[PDB]
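Take a look at the structure set out below.
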Amino acid sequence: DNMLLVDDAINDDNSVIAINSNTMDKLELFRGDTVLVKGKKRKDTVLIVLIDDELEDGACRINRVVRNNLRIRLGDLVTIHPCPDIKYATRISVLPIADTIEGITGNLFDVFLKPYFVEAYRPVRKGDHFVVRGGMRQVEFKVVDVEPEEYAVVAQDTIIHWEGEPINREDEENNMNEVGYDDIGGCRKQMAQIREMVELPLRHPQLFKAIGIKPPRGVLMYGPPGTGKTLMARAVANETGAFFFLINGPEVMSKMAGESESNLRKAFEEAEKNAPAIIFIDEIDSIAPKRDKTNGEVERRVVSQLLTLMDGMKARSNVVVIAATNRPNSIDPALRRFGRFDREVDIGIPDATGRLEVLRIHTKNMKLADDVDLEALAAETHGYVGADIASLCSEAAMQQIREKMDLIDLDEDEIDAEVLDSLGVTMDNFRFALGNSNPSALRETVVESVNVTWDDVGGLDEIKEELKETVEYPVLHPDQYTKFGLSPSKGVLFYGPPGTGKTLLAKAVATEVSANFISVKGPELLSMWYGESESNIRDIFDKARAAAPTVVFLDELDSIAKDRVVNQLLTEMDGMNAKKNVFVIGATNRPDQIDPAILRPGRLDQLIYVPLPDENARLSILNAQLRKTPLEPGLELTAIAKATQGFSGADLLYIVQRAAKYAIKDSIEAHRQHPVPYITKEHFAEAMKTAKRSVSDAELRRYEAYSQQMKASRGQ
Amino acid sequence: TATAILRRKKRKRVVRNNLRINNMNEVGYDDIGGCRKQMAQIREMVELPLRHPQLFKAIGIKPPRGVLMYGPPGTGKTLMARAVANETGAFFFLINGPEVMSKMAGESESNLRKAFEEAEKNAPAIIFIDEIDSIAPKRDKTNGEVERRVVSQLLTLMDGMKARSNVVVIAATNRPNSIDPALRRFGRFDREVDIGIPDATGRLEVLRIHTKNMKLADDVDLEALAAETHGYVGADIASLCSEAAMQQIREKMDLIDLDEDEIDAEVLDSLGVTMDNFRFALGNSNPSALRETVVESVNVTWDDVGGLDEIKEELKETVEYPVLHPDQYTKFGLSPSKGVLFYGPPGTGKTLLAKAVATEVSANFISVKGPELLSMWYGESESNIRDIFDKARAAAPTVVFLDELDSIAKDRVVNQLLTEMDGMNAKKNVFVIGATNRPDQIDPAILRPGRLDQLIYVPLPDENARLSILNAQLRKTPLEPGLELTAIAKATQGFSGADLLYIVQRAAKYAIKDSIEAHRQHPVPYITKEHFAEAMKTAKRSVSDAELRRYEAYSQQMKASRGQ
Amino acid sequence: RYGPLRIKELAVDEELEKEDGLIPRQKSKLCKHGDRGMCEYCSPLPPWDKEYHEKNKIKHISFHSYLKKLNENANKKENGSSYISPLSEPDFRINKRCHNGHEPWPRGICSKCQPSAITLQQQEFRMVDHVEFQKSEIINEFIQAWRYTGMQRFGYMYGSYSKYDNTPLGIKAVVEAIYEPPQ
Ligand SMILES: Nc1ncnc2c1ncn2[C@@H]1O[C@H](COP(=O)(O)OP(=O)(O)OP(=O)(O)O)[C@@H](O)[C@H]1O
Ligand SMILES: Nc1ncnc2c1ncn2[C@@H]1O[C@H](COP(=O)(O)OP(=O)(O)O)[C@@H](O)[C@H]1O
Ligand SMILES: Nc1ncnc2c1ncn2[C@@H]1O[C@H](COP(=O)(O)OP(=O)(O)O)[C@@H](O)[C@H]1O
Ligand SMILES: Nc1ncnc2c1ncn2[C@@H]1O[C@H](COP(=O)(O)OP(=O)(O)O)[C@@H](O)[C@H]1O
Ligand SMILES: [Zn+2]
Ligand SMILES: [Zn+2]
C-alpha cells in the first residue's frame, strides 16, 4: 500500500518525490502535497509529492541526498503518511559543511541558498541534508535548527541564520553510531534474546498490560572481551529508538570522592524522568567488584548507591538496565537476584559462518584485490573474536602499504593519486597478518560452537547408539520423559586408552542436539586447583546454564580426581536443575583412579568404554585425515590400514604427518635444485617403517580387565 | 493456641474497588501464603504491644521489643514487614541498609539518630531496618572506622530506646550469623524468627496469589505445578510465572508485526497461558535456595518405607513420646535423649526414616549433605555449624540430619559440632540424627552419653520390603494391565533400594525408546513385562559380600556388648 | 533533552560563555623539551586555577569560570553519557510525595525522602564580581538623606550588568540610579 518502492529521482531537488499515478490514487495523495516519508532506522523526512506516470505502480523516485538521509538504498520500501499540520519555519539556523565551502568567496548564503528557498516552500527537518548547485559549485548543508521544531516549511518570510563556524565532515562518519543489525553478524541467537527482552517491553507495552505481568528489568550480558557486547547494546538501543543513556565504569570511578554516587543518582533520575529509557552500564565489574576484592569505603558506597537505585526503580517506569561484564563471578553477588540483573546473556566465539560475516562487514571499504577468498580466511581463522578479525584486517592493510612503500617518498608530503590507485590488499597480506596475529579468547574457558556429525568418527556403532539414546532423546522428546516420569540422565564418563577420539564423540553429541560446547582441559583444572586462575567451577557452570542447552566437557579429570575442587564440582552437579539441558561429559585414562563419589547416581554415573579403532575404522580415519591432501592416483590405503593393527587415531595422524613431511622435503629439494604435487606410496612405506604404537600391551590388558569387571558387575 | 491471633480492607463495582474487595502498597495478609506460623509470630509480637498496650500494664511486665527475621533471600521478609506495618496502621519509619550506607561519611549516623528520634516523638511507631547486615556486619568482616561508628550509634540508640515509649524495632537479614553478636542481647534484637522455604500447599497458595490476573487458559493444573516445584521460593515462583507469560507472548508473536507500534485488538485479546508454557518456564527456571542450608517441612509417613518395623518402633519411642507427652517424662524426671545415629549399607533409606520421624512429631527438617560438611571443613561455605544450630533453635521443634559424618569424622568441625550439641538446651526439642556407612571410622567422642550415642542398624530390604518399595516407585507410571512384580521382587534378593530404582528406570528407558521408535515409524503406552525382563538382564547388586559380612559382624558385636 | 537545554538569558552570559579564558604561559626555565611541545608548566592555565587567584589576591572564582570547570570535569563529547546537567540549585524541602509505601511526611517517612544532614561550607564562586557606581552623587545624595534627618535609610538600586576584565570571566553590576521605597 504505502510501502513505495525506492528509485533514483531524475531531479536533484531535496524536497521533491515523484510517485506513480496509481499509488497517488490509492493513498488519495496529490501533486504538490507535503508528506512524511519514513525509511529505515526510524529516519523520517518531509517531501513534496509530484505525480509522474513513468514510474511503475507502487514505485517512487527520490534523489541521492534523501536516500542518504533516510539511510536506505535503491529498491527499498518507504512508508508515506499525510503531513497536513506542518507550519512555516519561523527561523531556520543552518551552517554549511567545511569541506564543501573551501575556496568560496563572498557571502555563501546569498550566492547559494537565497534563490533556493525563496518561492520554494521546501519543508525542512532537523538533521537533514540539502545540496545547492550554484554557478560552478555544489555545496551540501545541514538543518541544524528549525523553529517551529522539529520541522517546518521554509517560506519567503522565514529568517535563515547562516552565521556560524564551518562544520567538520568527519564527525558524521568517524562517529558512526546509530548502527543497526546490519553491522552485527554471527550472533543471531543472543541478538534475538536481547531484542525479545528489550524491544517488547518498550515498543509494545500493551502486551504485558493485557497479559498482566511486570516485565523483567535487568539484563546482564557477559563473555570474552572484544566480542562486541558494547556494539550489540548500542545497536539494540539505536534500533529501539529509546533514550539511550550509556554509563561507563571507569568514567564513573575516576571522579572525586562523593561525586561518583552523585553521577549515578543523576543518571538514574534522568533515565526515569524521560521514560522510556535504556540505561547501559558498561563494564559494571569496575563499579561493583566481588566482595573479596577492594574493601575500601569508597569502593563500598558506590555499590550501595547502585543497589539502592536498582531497588528504587521497581515501578511503572519503562526503564531497562543492561550491564556488561567479562565473567559472571566478577560482579558482586548481591546484583544477581530477583528485581535486579536476573536475566543473563552469554556471548560466545563465532563459528566459521560468523567469522565470514564479520570479515565481510569489516572488509567492505577496503580496496581489496580480485584474489580474495574470504571463505578461506574464515576457515583458517579459529577462535578469532570480532576484535581479532578487525586487527587482522588492519594489519593486512598495513602490510600492503609496507609492500607498496617502494614508490613512496616519506620526505615529500605529496603523493600521486596514481600510486594511491594501485593500492590493493592481497591474499598474501592476509596470510602475513594471520601469521602475526595474537588471539587471546581461548586462554580462558569460553562457550563455542561445533559442527561435527556422525561421519568423522569411525566405527563405534554401539557406542553411538548408546549416546543417541542417552542424549538425543531427552532434548528432542522431553514430552515422553514427562509422560513416563523418568528424569533425564545428567552426564556420562568416557574411559579408554588415549587417542581413541573421545573429544570427537563429545563434539558429535553436542552437534546432534545443537548445543553449545564448553571445553575444560587439564591445565585449566590444575590452575583452578592452585587458585591462580581467573575462572572458577561456579563460573563455568553459570555460563553453561546461561548458554543452555550446553555440553560441558572435562578432560583428563583424573589429575584432579586423585579435594576442594572435586567438592565444588560435586556441589555444582547437585545444584543444577534436572530439566535444564546441561550435560557433563568427563574423560579420563585411569578410571579406577577417579574418586568414587563422582560415580554415584545423580552424577557422572554412566561409564562408557572407548575401544581402539578397528581395521575399517583405521581406513576411515586415514581417508578422513587425507581429504584435503593430494594423493597419488590409484593409491589404496587398505594395505596401510591392515599393517597398522592396534594403532590409535593419534598414531595414524603421526604417520600421515611424517609422510607429508617427506613429500614436502622432496619437493623443496627438487625446487631448490631447479614436480611431486602428491605423495607417493614410498613416503607412506617409510612413515610406516618409522611407526610406533602409543599403548603398551599391559595397559590394553588392564583396560580390558577393567571392562570385564564392569560387565560382570552388571551381568546375571 | 499456637496462633490464637490469626482467627477472626487494609483500613479502607466502584464501592468494592474503593473498599479493596504501580504503588498499590499496603499489601494485606491475603497477599502472603505458606508462612502462617511466622506471620502469626510477627503479628503477636507487633500488634499486641501497640494495639492493646493495657494488657501488659494489667499483668505488670515490659513487652519485648527486638524482633529479628532471617531466612533465605527472596522468601518475602520485606513483604511480611510491610504487610504488618500497613495493617497495624502506625507511624512506619523505613530504614534501608544500603541506602543509609550510601551516604557520605558522617551523614550515615545522623540519619539513624533522626529516625529513632522521630519514631519516639510520633509514637506509637514501627521501625523496619531492612538489610541490617549492611549497616552492622560481623565484627571481623569490617574494620573501617565508619563501620564501627555506625554500629556503635545503632547500639546506643537501641539501648536508649528501651522505655515506656511504644516503639518496636524490626530487622531483617538473610544470614543469622552475619549480624554483629552484640546486637542479639537483652534489650536488643532478642526475639528471632526463621523463614523457611514453603511446602506444597504454601507453593500452591503463592501460585494462586501471583496467578490471579493472568489470562490463564482453562487447561491449567496449578496443583501439578505446585507438586513439581520443590525448593522453589516465592520469588522463584514469581519469576516462573513471568517467564511462562513471556513464553506465551513469544509464541503468539508470529501474528504480531513489530513494525507497527500498535497491534490488532483481537490478537491482543487472544492472549492465554497454557500448561506447556508453565512446563517450559519450569525448564528454564533455576532455584537458588537449596545452595545453602534452609528449613523445609516434610510429609512422609510410615507408608513410603517398607519393613523396618522394629526400627520404626525404636524411633517412635526415642522421639515421639517426649514431644507428644512430656508430662509423663517430667513426672518420672527422666530427660529425653538428644540424638540418634543410623548406620548400615548405603541406599537403605536412612533419609526417608529421618523425614518420617520429623513428620511424626510435626517438626521442621534441616539437612546437611556430605559436600556441605566438606565445604565447611575447608572454610569456603557461607554457612557454619553455629548457624545451623541457631536456625534449628529458632525453628524448634526441628530435626537436624547430619549425613556423611565419615567425611569429617574420619578435627575442627567435629569439635565445633560437639560443642554446639553439648550447649543445646536440654528441654528444647532439637533432635540430631546422624548417618554414616562407616561406624567404625566415626570419632568415638561423638558416641559418648549426651551425644549421638543411640546407634541403630539399618538392614537391607527384605523380600516384602522390596516388593513394597517397587510398588511405591512404580505407582505413578503407566504399567501393563495384569502385571506381576512378586517374581521380580523374589529374584532381587540382596538388592538395595537404589538397585530397584535403577531397574525401574531402565524399564522406563526401554519403554520410552520403544515409544519414540513407534512415533518415528508412525503404540506402547504401558511398560510391558518384556521391558522388565530386558532391564533385569542388566541390573545387578551394588553391595559386595564382604560389605554385608562386615556390617553383620559389627551389628552382632554391638548386640553382644549390650547384653550377656 | 538529548543535549544542552534551550533557554534565553542575558547577553553578558552568552558572550562570556563564548570565550574560553585560557591564560597563556611562556617557556618556564624548568622545561626540558624543544620549542614545540609542552610538558606540564608551559600549558595554558585554566581560568579557574586556584593558585593564580590566591596569588593575584582574588578570593572567588568568577562563576562563569566555575561553569567552565564543571563542564570540563565531565560531559565527554560524542559519547559517554547523554548530558547530565552540571548545575543544580540546593533544595531542602522534604518531598511530600515519595511513597515507597509510606504516607506523606506528617505521618510517615522512609529513608529515601528524609532530608540528609546539611554541611555548610564557605562558597567559592561569586556570581557578580564588581559593583560599580557611575557617579558618586548617587550614593552621596543617599547619605545626604541621613545627614539631614539623622535616621537610617534603605533603597533599591537600578542598573545593568557587563563584563569585567580584571577577573577571569568576571562580571560587574553598573548601578545608574537609586530608588527609595516608602519606609
Ligand atoms: N508468600 C510469599 N512468600 C514469598 N515471596 C512472596 C510471597 N508472596 C509474594 N511473594 C513475592 O516474592 C518476592 C519477595 O520479595 P522481597 O523483597 O519481600 O524479598 P526478600 O528477599 O525478603 O527482600 P529483602 O531482603 O530485599 O528485603 C516478591 O516478588 C513478592 O511479590
Ligand atoms: N559483529 C561483531 N561481533 C563482534 N565484534 C564486532 C562485530 N562487528 C564489529 N566488531 C568489533 O569488535 C569490537 C567489539 O568491541 P567490544 O568488545 O564491544 O568492546 P567493549 O570492551 O567495550 O565491550 C570492536 O572493535 C568492533 O568494531
Ligand atoms: N574416529 C577416530 N578415532 C580416533 N581418533 C580420531 C578419529 N578421528 C579423528 N581422530 C584423531 O584423534 C585425535 C584425538 O586427540 P585427543 O582428543 O587429544 O585424544 P583423545 O581423543 O584420546 O582424547 C584428534 O587429533 C583427531 O585428529
Ligand atoms: N524402604 C526403603 N528402603 C530402602 N530404600 C528406599 C525405601 N523406600 C524408598 N527407598 C529409596 O531410597 C532412596 C533414598 O536413598 P538413601 O537411603 O537416602 O541413600 P543413603 O543411604 O545414601 O542416604 C530413594 O530414591 C527411594 O526411592
Ligand atoms: Zn615545558
Ligand atoms: Zn519516602
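Following Swiss-Prot, chain A residues are numbered 33-594, 608-719, 749-790, in order.
Positions of Cβ are set from backbone N, Cα and C atoms, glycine also.
Neighbour list (A:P257 (ATP 1 binding site), Cβ cut-off 8 Å, at least 6 residues apart, same chain): A:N358, A:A419. Swiss-Prot lists A:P257, A:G258, A:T259, A:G260, A:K261, A:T262, A:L263, A:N358, A:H394 with the feature ATP 1 binding site, giving similarity to another entry as the kind of evidence.
Residues annotated as ATP 2 binding site in Swiss-Prot: A:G531, A:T532, A:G533, A:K534, A:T535, A:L536. Sequence-distant neighbours of A:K534 (mutagenesis position) (same chain, 6+ residues apart, CB-CB distance under 8 A): A:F526, A:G528, A:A632, A:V655.
Record note (Swiss-Prot) on the mutagenesis of A:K261 to T: Probable loss of ATP binding. Complete loss of catalytic activity. Annotation note: A:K261 (mutagenesis position) sits in a helical segment as assigned by DSSP. Summarising the environment of A:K261 (mutagenesis position), the number of other Cβ atoms within 10 Å of its Cβ, over all protein chains shown, is 25.
For the recorded site, A:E315 (mutagenesis position), the DSSP three-state label reads coil. Non-local contacts of A:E315 (mutagenesis position) by the CB criterion (under 8 A, 6+ apart in sequence, same chain) comprise A:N280, A:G281, A:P282, A:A356, A:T357. A:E315 to N appears in Swiss-Prot as a mutagenesis experiment; the accompanying note says: Severe reduction in growth rate.
Experimental mutagenesis is annotated in Swiss-Prot for A:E315 to Q, with the remark: Severe loss of catalytic activity and cooperativity between the 2 ATP-binding regions. Lethal. Restores cell growth; when associated with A-358; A-369; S-471; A-471 or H-475.
Looking at Swiss-Prot, you'll find the mutagenesis A:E315 to A noted as follows: Moderate reduction in growth rate.
Swiss-Prot documents A:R369 to A as a published mutagenesis change and attaches the note No effect on growth rate. Restores cell growth; when associated with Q-315. Sequence-distant contacts of A:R369 (mutagenesis position), defined by Cβ-Cβ distance under 8 angstroms and a gap of at least six in the same chain, do not exist.
Among the mutagenesis entries in Swiss-Prot is A:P471 to A or S, noted as: Restores cell growth; when associated with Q-315. Over all protein chains present, the Cβ of A:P471 (mutagenesis position) has 19 other Cβ atoms lying within 10 Å. In the three-state DSSP assignment, the secondary structure recorded for A:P471 (mutagenesis position) is coil.
Here Swiss-Prot describes A:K534 to A or T as a published mutagenesis experiment; the accompanying note says: Severe loss of catalytic activity. Lethal. In the three-state DSSP classification, A:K534 (mutagenesis position) falls within a helix.
Annotation of the mutagenesis experiment A:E588 to D in Swiss-Prot: Moderate reduction in growth rate. Shown in sequence order, A:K553, A:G554, A:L557, A:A632, A:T633, A:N634 are the residues of the chain, 6+ apart in sequence, with a C-beta less than 8 angstroms from the C-beta of A:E588 (mutagenesis position). Under the DSSP three-state reduction, A:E588 (mutagenesis position) is assigned to coil, being neither helix nor strand.
For A:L263 (ATP 1 binding site), the nearest neighbour among the recorded positions A:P471, A:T532, A:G533, A:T535, A:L536, judged by Cα separation, is A:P471. There are 16 other Cβ atoms within 10 Å of the Cβ belonging to A:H394 (ATP 1 binding site).
For ligand 2, the neighbouring recorded positions among A:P257, A:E315, A:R369, A:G531, A:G533 are A:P257, by Cβ distance under 6 Å. Other than the site residues A:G531, A:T532, A:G533, A:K534, A:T535, A:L536, same-chain residues with C-beta atoms no more than 8 angstroms from the centre of those residues' C-beta atoms, the ATP 2 site, are A:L537, A:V655, A:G694. In the three-state DSSP classification, A:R369 (mutagenesis position) falls within coil. Ranking the binding-site residues A:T532, A:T535 by how many other Cβ atoms lie within 10 angstroms of each Cβ puts A:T535 at the bottom. A 10 Å cutoff on Cβ-Cβ distances gives A:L536 (ATP 2 binding site) a total of 16 other Cβ atoms nearby, all chains included.
Sequence-distant neighbours of A:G531 (ATP 2 binding site): residues of the same chain at least 6 apart with a C-beta under 8 Å from its C-beta are A:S693, A:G694, A:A695, A:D696, A:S768, A:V769.
Proximity to chain B, defined as a C-beta distance under 8 Å, is registered for the following recorded positions out of A:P257, A:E315, A:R369, A:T535: A:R369. With a cut-off of under 6 Å between the Cβ and any atom of ligand 3, the recorded positions A:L263, A:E315, A:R369, A:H394, A:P471, A:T535 reduce to A:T535. Checking each of the recorded positions A:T259, A:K261, A:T532, A:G533, A:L536 against A:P471 (mutagenesis position) by C-alpha distance, the shortest gap belongs to A:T259.
Distance noted between the C-alpha atoms of A:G533 (ATP 2 binding site) and A:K261 (mutagenesis position) is 35 Å. Applying an 8 A CB threshold to same-chain residues 6+ apart, the list for A:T259 (ATP 1 binding site) reads A:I379, A:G380, A:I381, A:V417, A:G418, A:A419, A:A473.
Each of the binding-site residues A:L263, A:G533 was ranked by the number of other C-beta atoms within 10 Å, and first place falls to A:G533.
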